[PDB]
Amino acid sequence: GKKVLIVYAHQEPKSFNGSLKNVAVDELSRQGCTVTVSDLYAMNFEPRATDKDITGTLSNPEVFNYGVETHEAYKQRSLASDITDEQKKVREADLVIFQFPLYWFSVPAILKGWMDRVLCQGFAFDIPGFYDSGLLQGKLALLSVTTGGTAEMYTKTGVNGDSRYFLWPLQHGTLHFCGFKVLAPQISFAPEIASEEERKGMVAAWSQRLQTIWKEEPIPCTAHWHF
Amino acid sequence: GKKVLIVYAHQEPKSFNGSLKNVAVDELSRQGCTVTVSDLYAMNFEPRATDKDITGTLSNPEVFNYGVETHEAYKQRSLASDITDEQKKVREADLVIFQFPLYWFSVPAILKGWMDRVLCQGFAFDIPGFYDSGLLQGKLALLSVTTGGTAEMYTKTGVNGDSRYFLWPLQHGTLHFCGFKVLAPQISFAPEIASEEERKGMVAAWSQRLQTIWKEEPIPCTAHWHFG
Ligand SMILES: Cc1cc2nc3c(=O)[nH]c(=O)nc-3n(C[C@H](O)[C@H](O)[C@H](O)COP(=O)(O)OP(=O)(O)OC[C@H]3O[C@@H](n4cnc5c(N)ncnc54)[C@H](O)[C@@H]3O)c2cc1C
Ligand SMILES: Cc1cc2nc3c(=O)[nH]c(=O)nc-3n(C[C@H](O)[C@H](O)[C@H](O)COP(=O)(O)OP(=O)(O)OC[C@H]3O[C@@H](n4cnc5c(N)ncnc54)[C@H](O)[C@@H]3O)c2cc1C
Ligand SMILES: COC(=O)Nc1ccc2[nH]cc(CCNC(C)=O)c2c1
Ligand SMILES: COC(=O)Nc1ccc2[nH]cc(CCNC(C)=O)c2c1
Ligand SMILES: [Zn+2]
Ligand SMILES: [Zn+2]
């Protein structure tokens, strides 16, 4: 029995991202996996890191330090309930899939705010106590990204450089740092300009890949792999 | 004379980020430059890219595509007014400085939302009309970043790898793509670990660099610069 969390960041259910999320839900449910979706836009998830993230009185209401106040609120079980709800989902999950369109070589802001606010000190890592002494060791993570640009543009001598260059902040800087073993990204290049059949083939390849997700070897999450 | 926009993303005025922002304002103001600060947290700036960003009839209300709808709305002048307020500041600026703590090897989400919502198609780039043909050509941009990690950790063979590695999505993916000439980042490493003397020297080194900022050349914003 496995638990899967899909963190999903798209405004439109009929979008190509919506269909990739629905095909993941379907296929992992088919396999008997325990599945949970965090549909950030439908939840109107708060992306801003503010003092509202700590309930009751602040540790030092004079100089506000976000990392510090959230660390202490975590330990003392005082974080806002939107955050702690996400952390419970993350704690129980064996695999976390993030499904999102690429926005500026990165995640949409709503998802960036999820990472900023949910993966707090004390939950995802301590200082020190990161990368391999990172508190989410044993969990798998997988980025499933859709792009505007074609796969050619994302070659190391393309205009955009190699896909693996933009992955560094997300795979290594965030997911590895927290202790995740990181599975190879799923990149669905440029669905808006692919045919309705190349689009089926991308959705089907995702479905097909999810069939054997649990047999997969994690990538070596190193400078060399990305660069 | 010159116009400068500082896009600032820190919750706390007494922070190291707040100090670096204040010296920027003071030093550029002293020079006789025109200065504007977008203080994202004080504005409670909206980071989410939603259908609230368009006020007109949607081009395709059956299936909502944020990129298509905001491009249309930009041309029609039906974008939300918080977006067009920022675009006006960018349009008039000669130099845009981003002042922020590094969050997950990137900008805090509120600043990510500013990039997602403000730099829309039609305004910052077109297809075609990106990288060296981006619509914001002629403008300068500069990232001024503070870290929890030390300079030691941000090296080719440190835990974090070289600091340039994390700059790629912002410098090249965003700023260069929109046509900015990118100046060399100002990275202020580990102010929390640093002593009172090293912190003060970090504020003064920024103050000092700003005196000669208009004489600097842009970086070559290429894979080679970032990665070797
Ligand atoms: C702020 C912003 C920043 C961006 N930054 C970048 C960037 O840095 N780099 C980059 O490359 N791109 C960028 N993009 C553009 C790009 O659109 C996104 O990266 C995104 O990946 C598009 O995916 P989508 O799900 O919205 O496609 P959609 O438009 O929703 O889907 C494409 C087509 O597939 C159809 N479809 C839906 N379901 C199915 C199905 N199951 N079978 C067949 N067809 C289906 C849809 O109806 C649609 O016609 C950016 C866009 C925005 C708005
Ligand atoms: C969600 C999150 C994600 C993060 N991700 C990363 C990451 O990926 N990589 C990384 O390296 N770090 C990361 N950090 C940590 C780090 O704190 C930030 O990156 C940030 O750079 C710290 O800057 P600050 O302005 O808040 O420092 P402050 O805490 O405000 O400054 C430290 C000290 O400087 C003092 N100071 C202020 N002004 C002056 C002055 N004028 N002269 C002398 N001293 C002064 C302050 O009073 C304080 O004592 C993350 C933090 C959070 C909360
Ligand atoms: C205040 O809260 C955080 O510092 N949080 C946080 C989150 C992700 C991070 N990645 C790299 C760092 C550097 C941390 N400092 C040292 C000394 O390594 C880091 C810190
Ligand atoms: C309107 O919404 C966006 O498409 N916005 C946007 C923003 C930043 C981007 N960087 C690279 C691309 C893809 C461009 N190539 C294509 C379209 O083939 C892109 C698109
Ligand atoms: Zn790694
Ligand atoms: Zn570049």
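Shown for chain A, in order and in Swiss-Prot numbering: 3-229.
Each residue, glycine too, has its Cβ placed from N, Cα and C.
Per Swiss-Prot, FAD binding site is recorded for A:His12, A:18-21, A:104-107, A:148-151, A:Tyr156, A:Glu194, A:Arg201. What Swiss-Prot lists as substrate binding site is A:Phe127, A:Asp128, A:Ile129. According to Swiss-Prot, the feature Zn(2+) binding site maps to A:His174, A:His178, A:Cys223. Experimental mutagenesis is annotated in Swiss-Prot for A:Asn162 to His, with the remark: Loss of activity toward CB1954, no effect toward menadione.
Recorded features from Swiss-Prot, shown on the structure.
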| residue | record | DSSP (3 states) |
| --- | --- | --- |
| A:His12 | FAD binding site | coil |
| A:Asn19 | FAD binding site | helix |
| A:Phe107 | FAD binding site | coil |
| A:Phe127 | substrate binding site | strand |
| A:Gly151 | FAD binding site | coil |
| A:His174 | Zn(2+) binding site | helix |
| A:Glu194 | FAD binding site | coil |
| A:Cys223 | Zn(2+) binding site | coil |
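Of all the binding-site residues in the record (A:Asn19, A:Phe107, A:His174), the one with the smallest CA separation from A:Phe127 (substrate binding site) is A:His174.
Candidate binding-site residues A:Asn19, A:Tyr105, A:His174 yield A:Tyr105, A:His174 as lying near chain B, with Cβ-Cβ distance under 8 angstroms. Across the fold, the C-alpha of A:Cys223 (Zn(2+) binding site) and the C-alpha of A:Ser21 (FAD binding site) stand 28 Å from each other. Taking the Cβ of A:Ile129 (substrate binding site) as centre and 10 Å as the limit, one finds 11 other Cβ atoms among all the protein chains shown. Checking the recorded positions A:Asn162, A:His174, A:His178, A:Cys223 against ligand 5, the ones with a C-beta less than 6 Å from an atom of that molecule are A:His174, A:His178, A:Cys223.
Contact annotation for binding-site residues (A:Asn19, A:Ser21, A:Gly151, A:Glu194) versus ligand 4: A:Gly151, each with CB under 6 Å from a ligand atom. In the vicinity of ligand 1, defined as a Cβ distance under 6 Å, none of the binding-site residues A:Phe127, A:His174, A:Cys223 are placed.
Shown in sequence order, A:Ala111 are the residues of the chain, 6+ apart in sequence, with a C-beta less than 8 angstroms from the C-beta of A:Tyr105 (FAD binding site).
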